[PDB]
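Student: Got a structure here, written out as structure tokens. Questions coming.
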Amino acid sequence: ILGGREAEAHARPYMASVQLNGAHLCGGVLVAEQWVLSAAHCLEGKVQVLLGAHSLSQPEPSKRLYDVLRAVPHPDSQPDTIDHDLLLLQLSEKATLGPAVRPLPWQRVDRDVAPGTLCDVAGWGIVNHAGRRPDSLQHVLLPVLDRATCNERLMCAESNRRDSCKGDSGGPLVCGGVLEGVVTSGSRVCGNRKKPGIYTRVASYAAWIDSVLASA
Ligand SMILES: NC(=O)n1cc(NC(=O)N2C[C@@H](N)C[C@H]2C(=O)Nc2cccc(OC(F)(F)F)c2)c2ccccc21
């Protein structure tokens, strides 16, 4: 997260760090007791998911690390596109739930967010162009763009200096308390106004998300 601030500790209890070789790789959103929604290029080795965290390195009682029983890339995802860029990760067991660890509801109605609406994106992504990695969860509020400016399964938000960036991929874009977007995982210039943030619209994939939650 560029131009954001440190989030309040555990105030976003759905936030997951998707980790490889014990290091934060991507963001995730807890969408059910046993499932974390991230993006597809995060999977691309041994995948783990950290729930209940604010600090990636410090002790916190609500911190739990989980292995992954199954990883489910969207089937139309390809390694060179940002199309269909979602990944469902099934935790080794049900998340121990509580005030720090709790699923966020997700948009099932396929209707765009109103342009100009400020939405919240959070991550342990880089916080400047030198690649500084934050120990603690960051976030920022961002204005959703009209589709004509962004130029149907994608949405854009303002990238004027405030932005999602590397290591925020797979994280949440949340509007009026509901998950609307997942940070795409493709390389892009960050914090340039003429090059908006891109996010996958979960409402577009409502049938696939239910199907995967339903084969459990
Ligand atoms: N949505 C975005 O703007 N973006 C989404 C991107 N994709 C990723 O971040 N990916 C895809 C895959 N390799 C996985 C991920 C990744 O690179 N994670 C990563 C790599 C090194 C360190 C790291 O931790 C920290 F962020 F630096 F804290 C995270 C990305 C990369 C560069 C610039 C922008 C980017």
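The chain as shown is numbered from 1 upward.
This deposition comes from X-ray crystallography, 1.8 Å.
Quick reminder: no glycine exception, Cβ is built from N, Cα and C everywhere.
Annotated active site, charge relay system per Swiss-Prot: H41, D85, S169, in sequence order, evidence recorded as experimental evidence. Mutagenesis annotation in Swiss-Prot: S169 to A (Swiss-Prot position 208), described as Abolished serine endopeptidase activity; the structure shown retains the original residue.
Surface or core, plus neighbours and distances: that's what I need for these features.
Tutor: Long-range Cβ contacts of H41 (active site, charge relay system) within its own chain (separation 6+, distance under 8 Å): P79, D85, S169, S185, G186. DSSP assigns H41 (active site, charge relay system) to a helix in the three-state reduction.
The 10 Å shell around the Cβ of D85 (active site, charge relay system) contains 28 further Cβ atoms across the protein chains shown. Reduced to three states, the DSSP call for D85 (active site, charge relay system) is coil.
The Cβ of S169 (mutagenesis position) has 28 other Cβ atoms within 10 Å, all protein chains considered. For the recorded site, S169 (mutagenesis position), the DSSP three-state label reads coil.
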Student: Between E44 and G45 the model skips 4 residues; how long is the Cα-Cα span in Å?
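Tutor: Once the 4 missing residues are skipped, the Cα atoms sit 9 Å apart.
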Student: Going through the recorded positions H41, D85, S169 in sequence order, which have a CB under 6 Å from an atom of ligand 1?
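Tutor: Near ligand 1, sequence order: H41, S169.
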Student: Could you give the Cα distance in Å between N151 and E152, the residues bounding a stretch of 10 unmodelled residues?
Tutor: 11
